[PDB]
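J.: Submitted below is the structure of interest, expressed as structure tokens.
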Amino acid sequence: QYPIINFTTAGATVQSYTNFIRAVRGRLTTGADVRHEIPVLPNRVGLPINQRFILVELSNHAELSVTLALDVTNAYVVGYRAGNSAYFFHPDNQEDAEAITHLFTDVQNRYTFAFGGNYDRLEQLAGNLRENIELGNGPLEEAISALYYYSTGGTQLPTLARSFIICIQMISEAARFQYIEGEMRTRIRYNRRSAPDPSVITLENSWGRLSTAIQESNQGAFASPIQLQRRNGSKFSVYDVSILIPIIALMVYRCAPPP
């Protein structure tokens, strides 16, 4: 009963990717929570299990499909299904462990990885940092194949980890940040793969802090500035929500909105 959004790398265009990310955002957020023009994801607290997840079905030119499961509270990729097998990252707590039992319930083989799904752990396993992992339609095409072939032993663990890193940034991070979506649109428009620059990396790393700063702000004004980086690595100071309206598409729930 969880909603499914389809995307294929096969003949992907700027428009088809834009449609996809728009659809993902639409299934992640209700209209219930919008602050300083920026939507907030559902609060985890009291969220019914039947509303907890969305499914992203990825297809490629190789005629292979995988289904990613995303947690609506944070857009986090919690696991995936390929054919007869499902794989889940090590859950943070008992609540999350119970929650994932509601996913891919008719799958023949269920596995939980002994490792968590955060970038730190995935980069360790991949043997490469995000700054050195190329993104684009080509990488995503290849990532879908790598995820598909894992269960049969065709995909090594570093390649699997790399492939998760690709999927997470091109789907979850693009959903969170219009800026990151824009960066992916550009890669697709010119069919040119490239690793994410410091502006992308620092946004990814700052999503929680940015969400909290916006939600705890005084009429939009931050108590403490947040430092980001430009494409060339130079520092950019954020003092206010206003500058982030074109940049951030969705926030994680951090506090209640003030009256």
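In order, the residues displayed for chain A correspond to 40-298 in Swiss-Prot numbering, which applies throughout.
This deposition comes from X-ray crystallography, 1.6 Å.
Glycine is treated like the rest: Cβ placed from N, Cα and C.
Per Swiss-Prot, the features are:
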ACT_SITE  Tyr115  active site
ACT_SITE  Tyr158  active site
ACT_SITE  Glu212  active site
BINDING   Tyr115, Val116, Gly156, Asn157, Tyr158  AMP binding site
MUTAGEN   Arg83 to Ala  No effect on the toxic activity but suppresses the vascular leak syndrome
MUTAGEN   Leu109 to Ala or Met  No effect on the toxic activity or the vascular leak syndrome
MUTAGEN   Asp110 to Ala, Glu or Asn  Suppresses the toxic activity
MUTAGEN   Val111 to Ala or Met  No effect on the toxic activity or the vascular leak syndrome
MUTAGEN   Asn132 to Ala  No effect on the toxic activity but Suppresses the vascular leak syndrome
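What's the neighbourhood like for these features in this structure?
T.: The DSSP secondary structure for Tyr115 (active site) is strand.
In the three-state DSSP scheme, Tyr158 (active site) is classed as helix.
Sequence-distant neighbours of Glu212 (active site) (same chain, 6+ residues apart, CB-CB distance under 8 A): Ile219, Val239, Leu242, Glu243.
Counting every protein chain shown, the number of other Cβ atoms lying within 10 Å of the Cβ of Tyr158 (active site) is 17.
In the three-state DSSP reading, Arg83 (mutagenesis position) counts as coil.
Within the same chain, the residues at least 6 positions away from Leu109 (mutagenesis position) whose Cβ sits under 8 Å from its Cβ are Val63, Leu67, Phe92, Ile93, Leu94, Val95, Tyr115, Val116, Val117, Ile210, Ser211, listed in sequence order.
When secondary structure is read from DSSP and collapsed to three states, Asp110 (mutagenesis position) falls in the strand class. Over all protein chains present, the Cβ of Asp110 (mutagenesis position) has 23 other Cβ atoms lying within 10 Å.
Within 10 Å of the C-beta of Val111 (mutagenesis position) there are 20 other C-beta atoms, taking all protein chains into account.
Sequence-distant neighbours of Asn132 (mutagenesis position) (same chain, 6+ residues apart, CB-CB distance under 8 A): none.
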J.: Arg83 (mutagenesis position) has how many other Cβ neighbours within 10 Å of its own Cβ?
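T.: So the Cβ neighbour count for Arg83 (mutagenesis position) comes to 16.
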J.: For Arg83 (mutagenesis position) and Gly156 (AMP binding site), what Cα-Cα distance in Å is obtained after rounding to a whole number?
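T.: That comes out at 19 Å between the alpha carbons.
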J.: Give the distance between the Cα atoms of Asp110 (mutagenesis position) and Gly156 (AMP binding site), rounded to the nearest whole Å.
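T.: Distance between the two Cα atoms comes out at 13 Å.
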J.: If the AMP binders are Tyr115, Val116, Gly156, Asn157, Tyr158 per the record, what's the largest distance between their Cα atoms, in Å?
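T.: Across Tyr115, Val116, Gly156, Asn157, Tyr158, the widest Cα separation comes out at 11 Å.
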